[PDB]
Amino acid sequence: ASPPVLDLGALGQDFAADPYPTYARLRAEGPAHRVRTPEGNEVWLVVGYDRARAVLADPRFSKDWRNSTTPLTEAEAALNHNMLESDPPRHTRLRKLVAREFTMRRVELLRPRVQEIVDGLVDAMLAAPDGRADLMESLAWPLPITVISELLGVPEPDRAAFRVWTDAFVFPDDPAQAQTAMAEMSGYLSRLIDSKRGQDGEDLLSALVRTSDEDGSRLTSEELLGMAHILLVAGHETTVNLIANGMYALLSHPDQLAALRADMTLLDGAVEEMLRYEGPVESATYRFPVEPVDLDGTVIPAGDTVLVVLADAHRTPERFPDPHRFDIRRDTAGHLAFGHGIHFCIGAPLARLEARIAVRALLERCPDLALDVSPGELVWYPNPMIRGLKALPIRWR
Ligand code: HEM
Ligand SMILES: CC[C@H]1OC(=O)[C@H](C)[C@@H](OC(=O)CCN(C)C)[C@@H](C)C[C@@H](C)C(=O)/C=C/[C@H]1C
C-alpha cells in the first residue's frame, strides 16, 4: 500500500460538507488508508475511535519532522521548532515555558474581559435594523483573535492580516498560496518579536523575548518564533470554527436549542457536544511513525505522514451511540476534540471559556435566534484537518 485509494480533492464540496460516509466506508475496511489530500499531500488516515485514541498518544508516532521522510519546505522550516511539532525532551521544555499562562485558574482571570468583548460584539450585531447578520463575521471571527492578540501583544491594526493568512493555510487557492502565507506571517512575527526587544512590554511575547535573549539555550530564536506562531494559529481556526460550527449545530437542531434555552445549566454539556459532533479539528496534526507500525495487518512505513481522523472517532457507534444525533445531554466523555496524551490542547480552558460565554450571550440576547439560510447554502472548507464554514447567516426577532 503505497498508491492512494482516494483523492479527496476529486470528491469536491460534497466531501467538504459531509465527509462522514467517506470516513465510515474506510473504517469498515480497516483502520488505516492512503489518501491524497485536496492540497495534494499523500498521507495515511487512521479511522475508528479506539485506534484514533491510541495513535494520538502512542510515542511510536513522533511529531518531529526529523522523523518524516517528506522534507519541510523553506517556509515551513522557519516555523517547525514549536511544541506541537516536537517530541520529549523538546516538547516538555517548550510547553513548561507557557503552561502557567494557560491553566484553568489563570484563564479564569480573563473572564471579565472575554465577557466584555462578547457583549460589545453582540450589542453591535444586534443593532442591524433588519435583525440579520453573519455570526461568523459578527462574533466567531473577532472574539478569539481579540483575546489571543491581547495576551500575546499583537497590535490591533495587525490582527486582520491573520484572518487572511490563516484562511490561506486552511483553504489555499494553490500550494504556492499556503507557502506565501506562511512566509508572510513568519516575516511579520519576526518583526513583531524584534519590535518587543528593549520595550519593557508585559505581554506574553515580550516575556518570551526576554527569556530567549537572557538564555538562548532555554528558548532559541527559532523556538521563540515557533511559539508565537503556534499560540496564534493553533488556537485560531479552531476556536473561531468551534463557535460557528457549534452554533450551526444548535440552530440546525431546534429541539436542542429549545432544551438549552429552557435549561441553561445544560450549557457546558452543550459545548462539549458541539466539540464531539461539530468540532473544528477534523483530523489531528501530522504524525510520523519512527518505525513501521502494524495496525491490524495494515503496515504504515516509518516516516510516512499520518492523520488521525477525529471526526470519524466521534461517529464510532461503539463509543458514541446514535452518533449522528446532536444531543446536548449526551455523555461526551472520551471525546478527542482537544487531542489526547502529551499534546493535549493547552488552550482548552481558554477555548471553553470563550465558547461558553459566546453561546450563552447569543442565547440570552437573541430572541428566536435562527439560521437565515437553508443548510445547503452553507459552504465548507475542504481541508481534511479543519472543519469550517465560510459564513453563518443568522436572524432574530
Ligand atoms: C476549541 C478550540 C480548540 C480546539 C478544538 C483545539 C484543539 C487542539 C487539538 C486537537 C490539539 C492536539 C493536536 C494533535 O494532537 O495533533 C491541540 C493542541 C494545541 N493547542 Fe489547541 N485547540 C483549541 C484552542 C486552542 C487555543 C485557544 C490555544 C492557545 C491559546 C491552543 C493552543 C494549542 C497548542 C499550543 C497545542 C500544542 C500543544 C502541545 O503540543 O503540547 N488551542 N489543540
Ligand atoms: C490543532 C491545532 C491546529 O493545527 C495547527 O496549529 C498546525 C500545527 C498548523 O500547521 C503548521 O503550523 C505547520 C507548520 N509546520 C509544517 C512547519 C496549522 C496552520 C495547520 C492548518 C491546516 C490549521 O489551521 C489546522 C489547525 C488545527 C488542526
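Residue numbering for chain A follows Swiss-Prot, covering 10-406 in order.
Recorded method for this deposit: X-ray crystallography, 1.8 Å.
Even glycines carry a Cβ here, placed using N, Cα and C.
Annotated in Swiss-Prot:
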MUTAGEN   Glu85 to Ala  Strongly reduces activity with narbomycin, but has only minor effect on activity with YC-17. Loss of activity with YC-17 and narbomycin; when associated with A-94
MUTAGEN   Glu85 to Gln  Reduces affinity for narbomycin and YC-17. Strongly reduces activity with narbomycin and YC-17
MUTAGEN   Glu94 to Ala  Strongly reduces activity with YC-17, but has only minor effect on activity with narbomycin. Loss of activity with YC-17 and narbomycin; when associated with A-85
MUTAGEN   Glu94 to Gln  Strongly reduces affinity for narbomycin and YC-17. Strongly reduces activity with narbomycin and YC-17
BINDING   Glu94, 187-191, 238-246  substrate binding site
BINDING   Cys354  heme binding site
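Annotated features taken from Swiss-Prot, shown on the structure.
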residue: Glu85; record: mutagenesis position; Cβ contacts under 8 Å, 6 or more apart: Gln188, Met191
residue: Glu94; record: mutagenesis position; Cβ contacts under 8 Å, 6 or more apart: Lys72, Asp73, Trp74, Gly235, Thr294, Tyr295
residue: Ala190; record: substrate binding site; Cβ contacts under 8 Å, 6 or more apart: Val173, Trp174, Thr175, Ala177, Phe178, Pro181
residue: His238; record: substrate binding site; Cβ contacts under 8 Å, 6 or more apart: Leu88, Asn91, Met194, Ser195, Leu198
residue: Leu240; record: substrate binding site; Cβ contacts under 8 Å, 6 or more apart: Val107, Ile157, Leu160, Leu161, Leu213
residue: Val242; record: substrate binding site; Cβ contacts under 8 Å, 6 or more apart: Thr175, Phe178, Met194
residue: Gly244; record: substrate binding site; Cβ contacts under 8 Å, 6 or more apart: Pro153, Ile157, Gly356, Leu359, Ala360
residue: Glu246; record: substrate binding site; Cβ contacts under 8 Å, 6 or more apart: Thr175, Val179, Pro289, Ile395, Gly397
residue: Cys354; record: heme binding site; Cβ contacts under 8 Å, 6 or more apart: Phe347, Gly348, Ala360
Which number gives the other C-beta atoms within 10 angstroms of the C-beta of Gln188 (substrate binding site), all protein chains shown included?
17
Listed recorded positions with Cβ under 6 Å from ligand 2, out of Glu85, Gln188, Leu240, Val242, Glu246, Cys354:
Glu85, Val242, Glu246
Annotated recorded positions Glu94, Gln188, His238, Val242, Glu246, filtered by Cβ under 6 Å to ligand 1:
none
